[PDB]
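Chemist: Before anything else, here's the structure in question.
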Amino acid sequence: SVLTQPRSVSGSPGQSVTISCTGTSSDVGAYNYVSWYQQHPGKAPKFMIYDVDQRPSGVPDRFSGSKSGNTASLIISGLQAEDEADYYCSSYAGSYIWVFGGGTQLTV
Amino acid sequence: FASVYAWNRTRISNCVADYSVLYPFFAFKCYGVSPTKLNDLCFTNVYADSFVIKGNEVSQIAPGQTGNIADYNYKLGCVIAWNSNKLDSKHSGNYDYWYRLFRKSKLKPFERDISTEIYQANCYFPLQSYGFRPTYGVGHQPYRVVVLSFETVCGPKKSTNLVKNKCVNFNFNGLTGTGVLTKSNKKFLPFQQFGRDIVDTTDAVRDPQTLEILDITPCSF
Amino acid sequence: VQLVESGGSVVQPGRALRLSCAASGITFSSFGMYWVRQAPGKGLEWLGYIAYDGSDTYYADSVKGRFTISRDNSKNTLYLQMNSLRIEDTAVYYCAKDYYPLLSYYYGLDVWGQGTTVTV
Amino acid sequence: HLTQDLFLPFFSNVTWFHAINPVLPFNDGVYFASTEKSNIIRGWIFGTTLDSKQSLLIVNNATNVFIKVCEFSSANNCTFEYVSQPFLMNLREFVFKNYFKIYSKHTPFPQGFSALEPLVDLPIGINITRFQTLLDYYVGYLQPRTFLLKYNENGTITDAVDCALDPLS
Ligand SMILES: *[C@@H]1O[C@H](CO)[C@@H](O)[C@H](O)[C@H]1NC(C)=O
Ligand SMILES: *[C@@H]1O[C@H](CO)[C@@H](O)[C@H](O)[C@H]1NC(C)=O
Ligand SMILES: *[C@@H]1O[C@H](CO)[C@@H](O)[C@H](O)[C@H]1NC(C)=O
Ligand SMILES: *[C@@H]1O[C@H](CO)[C@@H](O)[C@H](O)[C@H]1NC(C)=O
Ligand SMILES: *[C@@H]1O[C@H](CO)[C@@H](O)[C@H](O)[C@H]1NC(C)=O
């Protein structure tokens with residue numbers, strides 16, 4: 001029960017790209033608890049976007065997103081060269097159980 | 001409307017349960033009673049919990065439901081939610097409504113806990129404000145939420161019209177029978193309910209809604 | 001609260017391996033714990049979660065009945081007892097700390113460990 | 001009409017109390033009168049418990065009449081509470097049956113006939129075994145006797161005959 005995401009997303013410095021993960025109405029379309037994390041190779045993923053449209057302290061405001069229906073999308077504006085990382089999304093599957101997306105690679 | 005963390009619970013006792021005054025609603029689904037027969041199917045007492053929650057949390061106020069506010073703010077009669085965009089979405093941003101985010105234990109159904117302390121582990125505030133804005137969407141738009149509790153408060157008694165000079169089947173406040181109703185010249189004392197003949201047969205009655213004495217004559221035979 | 005995960009080692013399939021991650025300070029008992037695994041060449045997979053009081057335990061269906069997550073309230077340490085590990089059950093295991101304290105389950109992971117690699 | 005209920009017997013013996021405060025028995029009913037000038041006797045208290053062990057207190061003020069049924073200065077339980085216009089606001093005749101039925105008829109202890117018209121029946125559902133007036137008050141008692149009530153053309157009782165008074169009646 002892992003939400004499918006594109007294998008890779010193109011991008012360039014000074015521009016904006018959108019990374020989205022899609023599931024079903026059971027989890028994505030039922031609860032508004034979409035969370036996104038940024039993972040660097042050889043290191044644990046770091047949380048950047050939580051609760052669909054909220055970000056934790058210390059995370060740059062460029063990392064945002066929106067959700068509609070059963071599709072959750074993360075929008076990054078003004079991406080830099082160092083922001084290229086493997087992004088994965090999370091959603092509440094219910095019964096105190098969470099699931100994570102396949103993982104979308106962000107390019108620069 | 002009070003915050004979801006500390007809702008305003010109003011009990012109903014010795015009430016005429018006329019629900020036709022209340023019934024555009026965002027959602028209206030009650031369990032354990034007929035939605036169209038709330039007057040007939042009554043209970044002993046009713047408690048109404050009033051709170052303000054976001055549109056995205058409207059589905060969380062239900063029996064057996066889960067969520068950030070379902071398990072920590074309000075746990076679940078009737079679940080009534082209505083739009084309050086023009087009433088609660090202040091232009092400068094309304095932060096009067098506050099919702100609990102973390103709790104030591106899961107909240108019991110129909111149980112509310114009001115606290116303003118800061119949890120120390122490094123400081124975390126369990127209660128967070130809901131920033132409703134006029135530019136927010138349907139999910140982020142404010143909505144007035146009323147939660148009813150089902151547990152002596154019944155609907156008003158039904159009444160029909162008055163027909164005179166025709167053989168009717170009347171029922172005057174429990175005094176039943178058949179006869180022809182007409183205006184009577186009898187002058188009841190202001191504490192009497194009906195009249196009797198020399199043979200202990202009903203000859204008149206006072207209308208409970210008009211305070212007029214109506215002669216009763218049997219239908220012809 | 002930095003998390004240091006150890007115990008990763010190579011074992012034959014069908015063996016039982018325990019993954020333990022140690023927290024920094026005494027704040028482990030003040031927040032929940034979660035387990036996440038990362039298979040090579042794939043994304044992150046959620047393994048389970050533990051309540052702040054250590055009573056409420058939840059895990060995914062794919063890890064139901066085989067992986068057990070335990071925490072020590074006095075030593076601020078947690079354990080992940082994986083039983084009947086298969087050949088395909090080779091992944092990097094890391095521990096995640098809940099963003100909000102007590103029992104919330106409505107927030108992301110604030111602190112993540114280094115990660116322990118398990119191979120079979 | 002020939003009725004059989006609790007009535008005060010004709011030419012009975014009604015006690016006369018002038019006070020310048022005993023607790024009287026209740027039996028099956030009580031006929032009460034008070035021809036006092038000014039306002040002195042303006043209340044009643046009913047209850048076998050007459051303590052915290054319920055009792056009914058009826059207090060009449062100039063503005064209104066306050067009826068309360070608690071376990072009394074102790075406002076405990078209070079399963080019933082009702083207010084209405086004043087009873088005692090001449091001669092102030094009263095009858096207290098027991099649903100605590102109260103009758104009354106105000107008139108200028110002479111000889112004559114005047115009927116009592118009900119005021120209020122309240123379902124206290126409590127035991128009433130004694131009462132005491134709280135301030136020229138008489139206290140009769142009702143007994144299960146048969147009367148021959150006469151109704152005029154307008155529905156008002158104009159006369160009555162006690163069937164167990166003398167052979168002629
Ligand atoms: C009953 O209510 C109607 C209006 O609903 C009014 O006209 C009428 O006077 C009322 N009667 C009494 C006895 O209160
Ligand atoms: C009332 O009491 C007096 C004094 O004892 C007695 O003589 C009289 O017969 C009584 N009247 C009755 C019982 O009607
Ligand atoms: C009130 O009275 C009822 C009976 O009428 C009794 O059962 C109940 O215990 C009483 N309650 C109190 C608080 O005295
Ligand atoms: C009244 O007294 C009787 C005994 O005389 C007792 O059994 C009964 O419970 C009492 N009723 C009430 C309503 O207190
Ligand atoms: C009944 O009252 C009417 C006025 O309503 C009056 O004319 C008539 O005389 C009264 N009847 C009696 C017997 O007093």
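Residue positions begin at 1 at the first shown residue.
This entry, so its header tells us, was determined using electron microscopy, 3.1 Å.
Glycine is no exception: its Cβ is also placed from the backbone N, Cα and C atoms.
Here's the feature list from Swiss-Prot:
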MUTAGEN   B:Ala121 to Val (Swiss-Prot position 475)  Increased resistance to neutralizing antibodies
MUTAGEN   B:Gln128 to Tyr (Swiss-Prot position 493)  Reduced host ACE2-binding affinity in vitro
VARIANT   B:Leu22 to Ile (Swiss-Prot position 368)  In strain: Omicron/XBB.1.5, Omicron/EG.5.1
VARIANT   B:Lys90 to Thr (Swiss-Prot position 444)  In strain: Omicron/BQ.1.1
VARIANT   B:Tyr99 to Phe (Swiss-Prot position 453)  In strain: B.1.1.298
VARIANT   B:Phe102 to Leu (Swiss-Prot position 456)  In strain: Omicron/EG.5.1
VARIANT   B:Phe125 to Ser (Swiss-Prot position 490)  In strain: Lambda/C.37, Omicron/BQ.1.1, Omicron/XBB.1.5, Omicron/EG.5.1
VARIANT   B:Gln128 to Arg (Swiss-Prot position 493)  In strain: Omicron/BA.1, Omicron/BA.2, Omicron/BA.2.12.1
VARIANT   B:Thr176 to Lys (Swiss-Prot position 547)  In strain: Omicron/BA.1
Chemist: Would you mind pulling the DSSP three-state label for B:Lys90 (variant position)?
Modeler: coil
Chemist: If one measures from the C-alpha of B:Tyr99 (variant position) to the C-alpha of B:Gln128 (mutagenesis position), what distance in angstrom results, rounded to a whole number?
Modeler: 5
Chemist: Can you tell which of B:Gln128, B:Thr176 has the least company, meaning the fewest other C-beta atoms within 10 angstroms of its C-beta, among these recorded positions?
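Modeler: Per-residue Cβ counts within 10 Å for the recorded positions B:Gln128, B:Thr176 bottom out at B:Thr176.
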Chemist: Given recorded positions B:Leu22, B:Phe102, B:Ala121, B:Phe125, B:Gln128, B:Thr176, which are under 8 Å from chain C when comparing Cβ atoms?
Modeler: B:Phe102, B:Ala121
Chemist: Calculate the distance in Å between the alpha carbons (Cα) of B:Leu22 (variant position) and B:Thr176 (variant position), and round it to a whole number.
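Modeler: So the alpha carbons of B:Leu22 (variant position) and B:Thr176 (variant position) sit roughly 34 Å from each other.
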Chemist: Given B:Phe102 (variant position) and B:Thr176 (variant position), what distance in Å do their CA atoms have, once rounded to a whole number?
Modeler: 62
Chemist: B:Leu22, B:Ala121: which of these recorded positions has the sparsest Cβ neighbourhood within 10 Å?
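Modeler: Comparing Cβ neighbour counts within 10 Å for the recorded positions B:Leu22, B:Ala121 gives B:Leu22.
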Chemist: Measuring Cα to Cα, how far is B:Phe125 (variant position) from B:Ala121 (mutagenesis position) in Å?
Modeler: 11
Chemist: Taking the Cβ of B:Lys90 (variant position) as the reference point, list residues of the same chain whose Cβ is under 8 angstroms away and which are at least six residues distant in sequence.
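Modeler: Non-local contacts for B:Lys90 (variant position): B:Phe132, B:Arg133, B:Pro134.
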Chemist: According to DSSP, which of helix, strand or coil covers B:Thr176 (variant position)?
Modeler: strand
Chemist: Could you give the Cα-Cα distance between B:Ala121 (mutagenesis position) and B:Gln128 (mutagenesis position), in whole Å?
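Modeler: About 18 Å separates the two Cα atoms.
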Chemist: To which of the variant positions B:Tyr99, B:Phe102, B:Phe125 does the lowest count of other Cβ atoms within 10 Å belong?
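Modeler: Minimum Cβ neighbour count within 10 Å, taken over the variant positions B:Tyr99, B:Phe102, B:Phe125, occurs at B:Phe125.
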Chemist: B:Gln128 (mutagenesis position) to B:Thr176 (variant position): how many Å between their Cα atoms?
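Modeler: Cα of B:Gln128 (mutagenesis position) to Cα of B:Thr176 (variant position) measures 62 Å after rounding.
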Chemist: Using DSSP and three states only, what is B:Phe102 (variant position)?
Modeler: coil
